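A short write-up of the structure that comes next.
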Amino acid sequence: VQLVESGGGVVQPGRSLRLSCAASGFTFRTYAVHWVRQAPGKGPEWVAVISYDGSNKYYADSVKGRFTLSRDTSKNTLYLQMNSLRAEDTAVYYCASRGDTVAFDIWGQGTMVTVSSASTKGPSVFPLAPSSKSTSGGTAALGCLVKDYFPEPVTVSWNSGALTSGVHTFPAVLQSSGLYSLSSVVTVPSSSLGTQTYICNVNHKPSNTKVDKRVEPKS
Amino acid sequence: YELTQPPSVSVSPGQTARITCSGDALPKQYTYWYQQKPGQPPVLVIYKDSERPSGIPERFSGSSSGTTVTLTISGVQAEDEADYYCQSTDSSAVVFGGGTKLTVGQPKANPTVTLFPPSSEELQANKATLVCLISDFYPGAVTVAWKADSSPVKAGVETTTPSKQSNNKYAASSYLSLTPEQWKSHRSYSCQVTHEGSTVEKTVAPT
Amino acid sequence: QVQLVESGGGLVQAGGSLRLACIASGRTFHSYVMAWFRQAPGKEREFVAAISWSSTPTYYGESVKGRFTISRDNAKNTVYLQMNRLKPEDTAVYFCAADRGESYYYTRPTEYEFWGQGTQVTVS
Amino acid sequence: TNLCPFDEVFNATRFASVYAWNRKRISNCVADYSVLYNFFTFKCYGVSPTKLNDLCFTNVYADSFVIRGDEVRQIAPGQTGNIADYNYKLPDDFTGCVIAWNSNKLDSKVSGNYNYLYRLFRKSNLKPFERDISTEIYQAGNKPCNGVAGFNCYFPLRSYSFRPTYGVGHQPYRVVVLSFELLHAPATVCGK
């Protein structure tokens with residue numbers, strides 16, 4: 001049994017979206033159909049179900065009067081009209097068939113719906129001033145904070161590609177503002193802080209922002 | 001109504017993995033378990049507490065004891081590494097647990113923690129971000145707590161999921177947003193990272 | 001479930017006679033086609049005789065035709081097999097059988113749902 | 001001098017599912033019972049085959065469907081089971097004959113012939129000669145299903161999935177049940 005979801009993507013709050021599930025390998029005209037979602041970091045949540053003919057539909061209080069489930073047995077496709085989407089609706093939506101043994105039977109791979117709004121914005125770039133990493137090792141960690149940008153990704157290098165050893169660029173955090181931040185750190189000999197210059201090179205092409213930040217050993 | 005399962009379990013290859021799921025309605029409700037690998041839909045691996053779908057390896061089993069059900073994988077294989085979700089229902093007018101990451105390769109390693117204060121230029125911009133960078137930990141699960149002086153602070157904290165590094169250990173980062181006035185009015189702030197029941201703390205102070 | 005018990009078997013001299021009887025459980029004996037099969041060692045169950053509900057089609061295996069008479073007494077839940085002019089080749093276990101249906105293929109064991117355990121007839 | 005349409009029933013290229021069993025009404029015709037009734041499962045009830053050519057009936061009903069081999073024993077009066085209780089029930093005083101033959105060369109596919117269906121769940125037993133083609137979601141619990149395939153709410157029909165590699169107990173068998181009715185009315189179906 002094959003369940004291919006589609007129609008998942010970005011959508012701003014208050015807007016609408018229409019998902020589609022394309023069933024194959026069984027008489028989709030006799031079975032009942034499900035919609036299930038799972039928000040990031042959360043547990044499973046049943047959304048809606050439809051009968052064999054599309055006559056009877058049942059929803060969940062979290063989506064009642066805001067979602068609508070329908071089907072087209074000629075096209076063997078299942079629909080979920082999502083009107084007035086909030087940020088709580090950001091989840092991986094699965095469609096599901098009807099097969100048990102004595103209710104879940106088969107799940108699709110799932111499409112992801114992201115309810116956001118944030119607009120393109122170049123990063124602010126701040127120094128992460130050198131700090132003792134391993135005292136016994138004689139190393140320091142220094143870096144750049146690449147703050148408040150959208151969308152991902154950003155590219156970071158050090159010293160225009162001349163400094164590659166000991167670099168760790170961390171995955172970005174998504175803040176509640178809808179903007180991303182990341183950090184890139186290099187571990188270097190502490191003795192080098194007065195003599196070698198360290199510059200992070202940040203490129204955020206969606207905003208045409210390309211900046212270089214010198215990270216001095218100072219507060 | 002909620003089902004509770006641990007966020008993470010690790011086992012070595014060949015050992016028996018156990019994942020529990022607890023809930024007040026489990027005594028007279030059946031439980032179900034799903035496996036989910038990256039990029040894929042969930043797959044049913046146990047139903048009705050202890051029955052196994054016919055295509056699932058027989059090393060998967062399930063058991064019930066009152067308000068806790070357990071998914072057991074005997075002789076665990078590398079391919080069993082996945083997220084596992086328990087599922088049931090409430091006892092009135094469907095619920096999933098929060099998921100357990102099961103990791104199935106090297107010695108345990110405590111996190112290296114580096115905490116950075118806000119820069120002068122960010123303070124000039126009327127902002128302040130503390131940056132707690134957490135690296136080289138294994139297994140790949142940590143919790144982060146922040147403190148303003150000795151007091152817990154929860155507002156303004158954003159923490160990433162852990163991500164695997166090229167050395168098969170893990171990294172994460174946590175950011176605390178403050179006003180410049182908050183930053184300057186405390187003697188210090190701290191980031192405390194708990195891994196495998198042991199805590200690593202770093203502290204910074206205004207200049 | 002109908003139970004069937006044969007009696008009247010045992011040892012008899014060639015040219016002699018035996019009346020096998022078979023009694024059924026139940027109060028719907030009239031609804032059953034009743035049959036006799038036999039099995040000599042090393043052979044399959046061979047059809048001997050059958051009698052329809054009314055008694056009115058009777059059937060016989062080739063090798064017993066003329067020598068054996070099947071009859072039924074519905075008041076006694078009993079089918080009888082009168083075996084005359086017995087030959088050594090008649091030595092076998094004789095099985096009572098019953099079915100609601102009368103088969104076109106009345107010689108097939110698979111057309112009879114209910115079977116007795118059988119009784120030995122030996123002709124010397 | 002119309003001839004009874006028995007060829008159309010036995011030699012049909014496609015048979016019906018047992019839950020939606022087909023019936024052909026046969027009346028006002030001459031039938032060669034003896035010539036058409038001579039590896040076939042053949043059981044008659046309440047009437048003898050060698051006597052059908054001498055009897056006239058009001059109507060002769062020809063029921064045809066497909067089950068698996070282990071279920072042919074249920075197509076009989078006073079039988080219980082999924083087929084007898086939920087698909088095709090014969091009365092206790094049934095007057096007629098049942099015919100069945102192995103159709104593994106016709107109704108079984110390599111990839112599985114899921115076209116033939118049977119009813120698995122039903123609230124009560126079928127009355128004699130009852131045909132239930134309803135496919136409403138069966139309620140096995142307390143909560144109303146409302147056409148939702150879920151826990152204690154299952155679809156009442158399943159597939160036989162006839163594959164040639166199955167055993168004889170799971171191979172398809174085409175069944176033809178001939179009912180011989182003699183009420184008032186005139187007797188028109190006479191054997192010859």
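Think of each number as a place in line: the chain as shown, counted from 1.
How was it done? The header gives X-ray crystallography, 4.2 Å.
Cβ from N, Cα, C; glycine included.
Experimental mutagenesis at this site is recorded by Swiss-Prot as D:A140 to V (Swiss-Prot position 475), annotated: Increased resistance to neutralizing antibodies. When other Cβ atoms within 10 Å of the Cβ of D:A140 (mutagenesis position) are tallied across all protein chains shown, the result is 13.
Here the residue is the original one, but Swiss-Prot notes a mutagenesis experiment at this spot, D:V148 to A (Swiss-Prot position 483): Increased resistance to neutralizing antibodies. Long-range Cβ contacts of D:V148 (mutagenesis position) within its own chain (separation 6+, distance under 8 Å): D:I137.
Under DSSP, D:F155 (mutagenesis position) is assigned to coil, being neither helix nor strand in the three-state scheme. Within its own chain, D:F155 (mutagenesis position) has D:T135, D:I137, D:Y138, D:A149 as residues 6 or more apart in sequence whose C-beta sits under 8 angstroms from its own. Here the residue is the original one, but Swiss-Prot notes a mutagenesis experiment at this spot, D:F155 to L (Swiss-Prot position 490): Increased resistance to neutralizing antibodies and human covalescent sera neutralization.
D:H184 (mutagenesis position) carries neither a helix nor a strand DSSP state and counts as coil. Looking at Swiss-Prot, the entry for mutagenesis of D:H184 to P (Swiss-Prot position 519) says: Increased resistance to human covalescent sera neutralization.
For D:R14 to K (Swiss-Prot position 346), Swiss-Prot lists a natural variant annotated as follows: In strain: Mu/B.1.621. Reduced to three states, the DSSP call for D:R14 (variant position) is coil. Cβ neighbours of D:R14 (variant position) (same chain, under 8 Å, six or more residues apart in sequence): none.
In Swiss-Prot, a natural variant is listed as D:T41 to A (Swiss-Prot position 376), annotated with the note In strain: Omicron/BA.2, Omicron/BA.2.12.1, Omicron/BA.4, Omicron/BA.5, Omicron/BQ.1.1, Omicron/XBB.1.5, Omicron/EG.5.1. A strand conformation is recorded for D:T41 (variant position) in the three-state DSSP classification. Around D:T41 (variant position), the C-beta neighbours below 8 angstroms that are at least 6 residues distant in the chain are D:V72, D:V98, D:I99, D:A100, D:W101, D:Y173.
According to Swiss-Prot, the natural variant D:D70 to N (Swiss-Prot position 405) carries this note: In strain: Omicron/BA.2, Omicron/BA.2.12.1, Omicron/BA.2.75, Omicron/BA.4, Omicron/BA.5, Omicron/BQ.1.1, Omicron/XBB.1.5, Omicron/EG.5.1; complete loss of interaction with host integrins. Counting only same-chain residues at least 6 apart in sequence, those with a Cβ under 8 Å from the Cβ of D:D70 (variant position) are D:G169, D:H170.
Here Swiss-Prot notes a natural variant, D:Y118 to F (Swiss-Prot position 453), with the remark: In strain: B.1.1.298. For D:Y118 (variant position), the same-chain residues that are 6 or more apart in sequence and have a Cβ closer than 8 Å to its Cβ are D:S17, D:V18, D:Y19, D:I67, D:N82, D:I83, D:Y86, D:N87, D:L157, D:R158, D:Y160. For the recorded site, D:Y118 (variant position), the DSSP three-state label reads strand.
According to Swiss-Prot, the naturally occurring change D:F151 to V (Swiss-Prot position 486) is described as follows: In strain: Omicron/BA.4, Omicron/BA.5, Omicron/BQ.1.1. In sequence order, D:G141 are the residues near D:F151 (variant position), counting only same-chain partners six or more apart with C-beta under 8 A.
The distance from the Cα of D:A140 (mutagenesis position) to the Cα of D:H184 (mutagenesis position) comes to 44 Å. Chain A comes close to D:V148, D:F151, taken from the recorded positions D:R14, D:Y118, D:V148, D:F151 by a C-beta to C-beta distance under 8 angstroms. Within 10 Å of the Cβ of D:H184 (mutagenesis position) there are 6 other Cβ atoms, across all protein chains. D:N38 and D:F39 flank a stretch of 3 residues with no modelled atoms, and their CA atoms are separated by 12 Å.
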